[PDB]
Amino acid sequence: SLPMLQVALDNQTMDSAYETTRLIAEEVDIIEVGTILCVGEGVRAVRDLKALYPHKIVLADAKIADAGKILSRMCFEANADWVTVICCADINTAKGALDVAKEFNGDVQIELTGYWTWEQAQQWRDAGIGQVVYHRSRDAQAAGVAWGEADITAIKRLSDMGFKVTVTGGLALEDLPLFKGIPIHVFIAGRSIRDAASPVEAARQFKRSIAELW
Amino acid sequence: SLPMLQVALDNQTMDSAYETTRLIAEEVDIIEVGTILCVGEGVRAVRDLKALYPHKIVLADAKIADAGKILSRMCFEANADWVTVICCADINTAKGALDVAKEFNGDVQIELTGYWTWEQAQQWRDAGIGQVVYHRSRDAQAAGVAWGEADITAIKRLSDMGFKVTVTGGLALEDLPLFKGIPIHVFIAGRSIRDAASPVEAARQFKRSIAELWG
Ligand SMILES: CC(O)[C@H](O)[C@@H](O)COP(=O)(O)O
Ligand SMILES: CC(O)[C@H](O)[C@@H](O)COP(=O)(O)O
Ligand SMILES: [Mg+2]
Ligand SMILES: [Mg+2]
């Protein structure tokens, strides 16, 4: 259907996250427990947010690097719907996380932050991974790296390989038309919703512009 | 200089970790807050362990993939000595974590878990990274991957580039002779200490073996 809207809670404490969710939880489709929040509070963040918003998809952005079955199980036992595994993880890490996800009727996303290869991407596909997150790194953004046509070419290629593609990384309202034409599964916004003068209006403008374009 | 011993606390809760540390905190050199414990409890795990063992090096094995400044600052504000950054991270992630670490007189290790390249490795050195963790993935080990020739070659080349190398990934006592003659900085043991009948005796065994092999 239309691309979904995910909010990233990149906060260090639950009470800080709740300053955002109390405004916009009903305005988005997916609530992400950001990596920062996973490190700040641990898996209780996932458990708490799913208890609050059980009708929403909750994503634990754990960026699992290894110990796929152990870490995925902690997240899913805390009631996560989706978990992320980082792109450089050994293929057996992705496979282990996916096996656990199936036990809980969840799913795994590969987080494409940093270095990866097209040969690894075929591997994830062969392993049964259906979701990837195309991510312009925060630190790369801060060093002046922009979105460009090489990103759009890569998103299209991933989509043609059969992945559902999430797009993220300092996304602004004005960036949405760059992706016009592509069956994007999810757009993530963290800062552009959380730090907006009006987070509710920020979220609604995202949803309005997605409905315009798709 | 003898390889040091690091215990990995890959427990899901602090009380489980303390079942280990009450036994071996004084038998090891470095206490690692494992990724599993960081995800289970959050960075309070680092703060609490450092408060218990302030004379020991405490390593937060956060395996930072992005947001280097923010995640490293969280670990260091919790009184970590060392933090880890995963090999695939953008170079600016490592630089950002290293800048923070210097403010707190700490350090950063690159974690070689999964795929990375030798051009990647030079960038780490230029950037001022002085430590790497040569890691045999747990999931790879479970799928039959053993310690081998290519591993030894890679570790020697890393060391010659000027990195202090930590070795880890399912290490058992019988694995240590494979590394003899290489100036390994640290060996990490998790399961082979925590899950032993006597964690104290397992740690002492590692220490005796090391003292024989490198002495
Ligand atoms: C980097 C990361 O994982 C963040 O959650 C990111 O996906 C979305 O947040 P930003 O929109 O603030 O870049
Ligand atoms: C995988 C990881 O980070 C672990 O802490 C590892 O380095 C040491 O633990 P094991 O000796 O149980 O393989
Ligand atoms: Mg995130
Ligand atoms: Mg570890």
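Residues 2-216, in that order, are what chain B shows, numbered as in Swiss-Prot.
Header lists the method as X-ray crystallography, 1.8 Å.
Placement of Cβ uses the backbone N, Cα and C atoms for every residue, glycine included.
Swiss-Prot annotations:
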type	residues	note
BINDING	B:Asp11, B:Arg192	substrate binding site
MUTAGEN	B:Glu33 to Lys	Loss of activity
BINDING	B:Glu33, B:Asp62	Mg(2+) binding site
MUTAGEN	B:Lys64 to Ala	16% of wild-type activity
MUTAGEN	B:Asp67 to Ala	5% of wild-type activity
MUTAGEN	B:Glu112 to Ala	0.5% of wild-type activity
MUTAGEN	B:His136 to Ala	5% of wild-type activity
MUTAGEN	B:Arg139 to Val	17% of wild-type activity
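Mapped onto this structure are the features recorded in Swiss-Prot.
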{"residue": "B:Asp11", "record": "substrate binding site", "DSSP (3 states)": "coil"}
{"residue": "B:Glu33", "record": "mutagenesis position", "DSSP (3 states)": "strand"}
{"residue": "B:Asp62", "record": "Mg(2+) binding site", "DSSP (3 states)": "strand"}
{"residue": "B:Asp67", "record": "mutagenesis position", "DSSP (3 states)": "coil"}
{"residue": "B:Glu112", "record": "mutagenesis position", "DSSP (3 states)": "strand"}
{"residue": "B:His136", "record": "mutagenesis position", "DSSP (3 states)": "strand"}
{"residue": "B:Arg192", "record": "substrate binding site", "DSSP (3 states)": "helix"}
Rounded Cα separation (Å) that holds between B:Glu33 (mutagenesis position) and B:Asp62 (Mg(2+) binding site): 7
Nonlocal neighbours by CB distance (under 8 Å) for B:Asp11 (substrate binding site), same chain, sequence gap 6 or more: B:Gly35, B:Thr36, B:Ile37, B:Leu38, B:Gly191, B:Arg192, B:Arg195
Filtered B:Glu33, B:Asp62, B:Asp67, B:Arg139, B:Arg192 - recorded positions with C-beta under 8 A from chain A: B:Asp67, B:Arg139
Recorded positions near B:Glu112 (mutagenesis position) (Cα-Cα within 10 Å), from B:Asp62, B:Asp67, B:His136: B:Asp62, B:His136
Alpha-carbon spacing, B:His136 (mutagenesis position) to B:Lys64 (mutagenesis position), which is rounded to whole Å: 12
Alpha-carbon spacing, B:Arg139 (mutagenesis position) to B:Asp67 (mutagenesis position), which is rounded to whole Å: 22
Most Cβ neighbours inside 10 Å, all chains, among the recorded positions B:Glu33, B:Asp62, B:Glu112: B:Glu112
Lowest local Cβ density (other Cβ within 10 Å) among recorded positions: B:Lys64, B:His136, B:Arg139, B:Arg192: B:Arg192
Cβ neighbour count within 10 Å of B:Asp67 (mutagenesis position): 28
In sequence order, those recorded positions of B:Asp11, B:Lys64, B:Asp67, B:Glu112, B:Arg139, B:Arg192 whose CB lies under 6 Å from ligand 2: B:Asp11, B:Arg139, B:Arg192
